[PDB]
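Trainee: Have a look at this one before I ask anything.
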Amino acid sequence: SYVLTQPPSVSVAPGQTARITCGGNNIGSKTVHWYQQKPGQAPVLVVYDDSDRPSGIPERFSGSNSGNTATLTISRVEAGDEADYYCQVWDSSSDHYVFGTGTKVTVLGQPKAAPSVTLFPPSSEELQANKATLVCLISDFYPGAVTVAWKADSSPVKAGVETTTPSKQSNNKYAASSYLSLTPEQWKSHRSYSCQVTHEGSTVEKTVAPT
Amino acid sequence: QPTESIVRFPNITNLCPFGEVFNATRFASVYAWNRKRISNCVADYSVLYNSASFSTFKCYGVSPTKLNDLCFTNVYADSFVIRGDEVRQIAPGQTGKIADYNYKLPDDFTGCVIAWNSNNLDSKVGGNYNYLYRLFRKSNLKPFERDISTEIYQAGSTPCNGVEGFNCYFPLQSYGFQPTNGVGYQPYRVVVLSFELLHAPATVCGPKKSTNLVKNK
Amino acid sequence: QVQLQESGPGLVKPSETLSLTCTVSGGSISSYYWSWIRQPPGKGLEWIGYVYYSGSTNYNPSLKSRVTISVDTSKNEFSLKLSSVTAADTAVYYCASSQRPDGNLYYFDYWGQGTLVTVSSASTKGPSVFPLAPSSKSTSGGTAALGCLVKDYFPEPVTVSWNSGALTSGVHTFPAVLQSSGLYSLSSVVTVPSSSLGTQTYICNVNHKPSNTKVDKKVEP
Ligand SMILES: *[C@@H]1O[C@H](CO)[C@@H](O)[C@H](O)[C@H]1NC(C)=O
């Protein structure tokens, strides 16, 4: 089967020209197309016929194909271009359409952002269902690496915590979620609870108390 | 690299007559396919892949988006008509009554297979019986062979002696080609471009300019 | 112009056949190649095959024995059947096409939204929705925060809106958590100007297609 090889990730500064390489055995005798895919969205054609662009794509997108190497050039790199790019070609011998492995282009130098935390107590409707779930929500932070810790008065908790991996939101930032589940008798037995969010050294903490 | 260290292409101006092949009023039976040699002209391939509506445009050994940048000593255009389902046989390494008995491409093929639905022009109400194909043959065709014989095919033990009869068939058969035929059995006009390179000055190139050469770099 | 919309079940058993359907609107099926493409979570795109308006098909050689792609011109749609599925078949399935001929020049500029198909051993379950009451009215910055909690459902996805699509400003839905039990849970919160906290009714509309759970729930302090 034909193989298109791409680097998993590349990084560029805001303003320079990003280049994504797409490797294939004698790919210069094939027509390469490029697709952009942003998180939670379908891929969109950005470059067709080696170097052409659709009417909506700006003229800063360009493509090249020469000697086992196809290159996608994005000039004047902006924050809103941070996405996943795939090359796609049709194989003549196998009569098959192959995609590249994928390249995640991240813009370097985006500012550091502090996480905003909103901790919610268990809904009274849930306590009536003999359940209780604390909800800690985190968003608008960069880089997209976070650490959540919980505490029950003078004793931290770990056997009821469930956290997600950070996720790219629409405004080129990251968000995460953490949940603490426990019985309604454990909820009323502690005078306070705490969600501690650590990000790049600095910490953000909000608390909730059963009242 | 037809002397593209700095831009240097032939000073020719006449356009290649692709229209006389693509826009021909009548096409040939696949058993008797026609060939046109294209030479001594500038070939604007942009008028092909970006114009009209083709059902199949499969190039082997060369990307169609680089044709306007390459030069060849010769380019041949073979045109014929087959069924829509039979177009898949017009490729290297394929088999079938079209690939074996009517039109065979070599394994080292360097060109493009172009095809489009032609039901509205190559089919008549009562059925178009003018397009034929070879149904029987003693062996497979060699690449780019063209058999037009109507020798009675001997399928049995007794010799035919050139008369049709028991186990002695006329080797050609007529397509139906009715406008209400299923889409897979409808006539498709196919044209195959072959890009030939010899040890000789190139005669067919894409539209390019030229400079005037330096004795430097 | 031409818009494509997939439809199909979100859950398949580890040995049954997967059935999808792509409904094309705004145009016609005639004389084009209609393809199926899938993408496993966090992985790359993989072409499955296409269907020509005559009914002829071409499939991925890796999936040739398991893929069936049909077309219905009188209903303006084409379907997909994938037999003997496995865990490696969990993916977001897109349908795509273009106005280009088959081969070399063929690309995908008409895409669908994509429907997620999960292959799991058993236990489909609908979600339980709970209101996330807004914080004690402080009105310092005039920005409150209220949401909904959809807990313990399976499988993905869950689509939540606010005020039947009216309230869209400042809404943020978070990705779900994969619990140890095997069920998903997510939250959806919209920041609200605390000045309309006692007059503007805030409803959240959650939808779980694999379970047909269309639950509406209002939040109040
Ligand atoms: C044939 O005619 C069509 C329509 O008049 C035109 O677009 C095309 O360029 C012509 N030549 C070809 C297909 O080689």
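Swiss-Prot numbering applies to chain B: residues 321-537, in that order.
Note that Cβ sites are derived from N, Cα and C of the backbone, with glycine treated the same way.
For the published mutagenesis B:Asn331 to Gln, Swiss-Prot gives the following note: Reduced viral infectivity. Annotated domain 'BetaCoV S1-CTD' per Swiss-Prot: B:334-527, in sequence order. A natural variant is reported in Swiss-Prot for this position, B:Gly339 to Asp, and the note states: In strain: Omicron/BA.1, Omicron/BA.2, Omicron/BA.2.12.1, Omicron/BA.4, Omicron/BA.5, Omicron/BQ.1.1. The annotation that Swiss-Prot gives for the naturally occurring variant B:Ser371 to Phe reads: In strain: Omicron/BA.2, Omicron/BA.2.12.1, Omicron/BA.2.75, Omicron/BA.4, Omicron/BA.5, Omicron/BQ.1.1, Omicron/XBB.1.5, Omicron/EG.5.1. Swiss-Prot gives this note for the natural variant B:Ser373 to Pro: In strain: Omicron/BA.1, Omicron/BA.2, Omicron/BA.2.12.1, Omicron/BA.2.75, Omicron/BA.4, Omicron/BA.5, Omicron/BQ.1.1, Omicron/XBB.1.5, Omicron/EG.5.1. For the natural variant B:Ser375 to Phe, Swiss-Prot gives this note: In strain: Omicron/BA.1, Omicron/BA.2, Omicron/BA.2.12.1, Omicron/BA.2.75, Omicron/BA.4, Omicron/BA.5, Omicron/BQ.1.1, Omicron/XBB.1.5, Omicron/EG.5.1. The structure shown keeps the original residue. Variant annotation in Swiss-Prot: B:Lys417 to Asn, described as In strain: Beta/B.1.351, Omicron/BA.1, Omicron/BA.2, Omicron/BA.2.12.1, Omicron/BA.2.75, Omicron/BA.4, Omicron/BA.5, Omicron/BQ.1.1, Omicron/XBB.1.5, Omicron/EG.5.1; May enhance affinity to human ACE2 receptor; the structure shown retains the original residue. Swiss-Prot documents B:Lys444 to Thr as a naturally occurring variant and attaches the note In strain: Omicron/BQ.1.1. For the natural variant B:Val445 to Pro, the note given by Swiss-Prot reads: In strain: Omicron/XBB.1.5, Omicron/EG.5.1. Quoted from Swiss-Prot, the note on natural variant B:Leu452 to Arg is: In strain: Delta/B.1.617.2, Epsilon/B.1.427/B.1.429, Kappa/B.1.617.1, Lambda/C.37, 19B/501Y, Omicron/BA.4, Omicron/BA.5, Omicron/BQ.1.1; Contributes to cellular immunity evasion and increases infectivity. Among the natural variants that Swiss-Prot reports, B:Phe456 to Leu is described with the note: In strain: Omicron/EG.5.1. B:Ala475 to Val appears in Swiss-Prot as a mutagenesis experiment; the accompanying note says: Increased resistance to neutralizing antibodies. One natural variant named in Swiss-Prot is B:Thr478 to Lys, and its note says In strain: Delta/B.1.617.2, Omicron/BA.1, Omicron/BA.2, Omicron/BA.2.12.1, Omicron/BA.2.75, Omicron/BA.4, Omicron/BA.5, Omicron/BQ.1.1, Omicron/XBB.1.5, Omicron/EG.5.1. Annotation of the natural variant B:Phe486 to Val in Swiss-Prot: In strain: Omicron/BA.4, Omicron/BA.5, Omicron/BQ.1.1; the original residue is retained in the structure shown. According to Swiss-Prot, the natural variant B:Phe490 to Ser carries this note: In strain: Lambda/C.37, Omicron/BQ.1.1, Omicron/XBB.1.5, Omicron/EG.5.1.
Describe the structural context of each listed feature in the structure shown, including burial, neighbouring residues and relevant distances.
Mentor: The Cβ of B:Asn331 (mutagenesis position) has 5 other Cβ atoms within 10 Å, all protein chains considered. Reduced to three states, the DSSP call for B:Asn331 (mutagenesis position) is coil.
For B:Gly339 (variant position), other Cβ atoms within 10 Å of its Cβ number 10.
Counting only residues at least six positions away in the same chain, no Cβ atom sits under 8 Å from the Cβ of B:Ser371 (variant position).
Mapped onto three states, the DSSP output places B:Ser373 (variant position) in coil. Around B:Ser373 (variant position), the C-beta neighbours below 8 angstroms that are at least 6 residues distant in the chain are B:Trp436.
Same-chain residues at least 6 positions away in sequence with a Cβ under 8 Å from that of B:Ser375 (variant position) are, in sequence order, B:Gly404, B:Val407, B:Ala435, B:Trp436, B:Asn437, B:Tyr508.
With a cut-off of 8 Å between CB atoms and residues at least 6 apart in sequence, the same chain places B:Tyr453, B:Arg454, B:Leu455 near B:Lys417 (variant position), listed in sequence order.
Around the Cβ of B:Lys444 (variant position), the number of neighbouring Cβ atoms within 10 Å comes to 12.
There are 8 other Cβ atoms within 10 Å of the Cβ belonging to B:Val445 (variant position). DSSP assigns B:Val445 (variant position) to coil in the three-state reduction, placing it in neither a helix nor a strand.
Reduced to three states, the DSSP call for B:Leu452 (variant position) is strand. The local packing around B:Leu452 (variant position), expressed as other Cβ atoms within 10 Å of its Cβ over all shown chains, amounts to 18.
Under DSSP, B:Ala475 (mutagenesis position) is assigned to coil, being neither helix nor strand in the three-state scheme. Within the same chain, residues at least 6 positions away in sequence whose Cβ sits under 8 Å from that of B:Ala475 (mutagenesis position) are B:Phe456, B:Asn487, B:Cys488, B:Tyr489.
Of all the Cβ atoms in the protein chains shown, 11 others lie within 10 Å of the Cβ of B:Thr478 (variant position).
Under the three-state DSSP scheme, B:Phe486 (variant position) falls in the coil class.
Cβ neighbours of B:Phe490 (variant position) (same chain, under 8 Å, six or more residues apart in sequence): B:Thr470, B:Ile472, B:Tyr473, B:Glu484.
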Trainee: Nearest to B:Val445 (variant position) in three-dimensional space, by Cα, is which of the variant positions B:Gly339, B:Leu452, B:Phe486?
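Mentor: Considering only the listed variant positions, the nearest one is B:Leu452.
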Trainee: Which recorded positions, if any, among B:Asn331, B:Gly339, B:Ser371, B:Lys417, B:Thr478, B:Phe490 have a Cβ under 6 Å from ligand 1, given in order along the chain?
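Mentor: Result: B:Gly339, B:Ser371.
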Trainee: Of B:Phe456, B:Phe486, the variant positions given in the record, which has the fewest other CB atoms within 10 A of its CB?
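Mentor: Comparing Cβ neighbour counts within 10 Å for the variant positions B:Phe456, B:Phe486 gives B:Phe486.
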Trainee: Under 8 Å Cβ-Cβ to chain C, which of the recorded positions B:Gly339, B:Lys417, B:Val445, B:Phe456, B:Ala475, B:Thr478?
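Mentor: Cβ contacts with C: none found.
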Trainee: Starting from B:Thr478 (variant position), work out which of the recorded positions listed here (B:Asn331, B:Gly339, B:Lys444, B:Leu452, B:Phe486) have their Cα within 10 Å, and give them in sequence order.
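Mentor: Taking B:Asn331, B:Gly339, B:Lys444, B:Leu452, B:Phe486 one by one, the ones whose Cα falls within 10 Å of B:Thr478 (variant position) are B:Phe486.
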Trainee: Using C-alpha positions only, work out which of the recorded positions B:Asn331, B:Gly339, B:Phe486 is nearest to B:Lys444 (variant position).
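Mentor: Considering only the listed recorded positions, the nearest one is B:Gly339.
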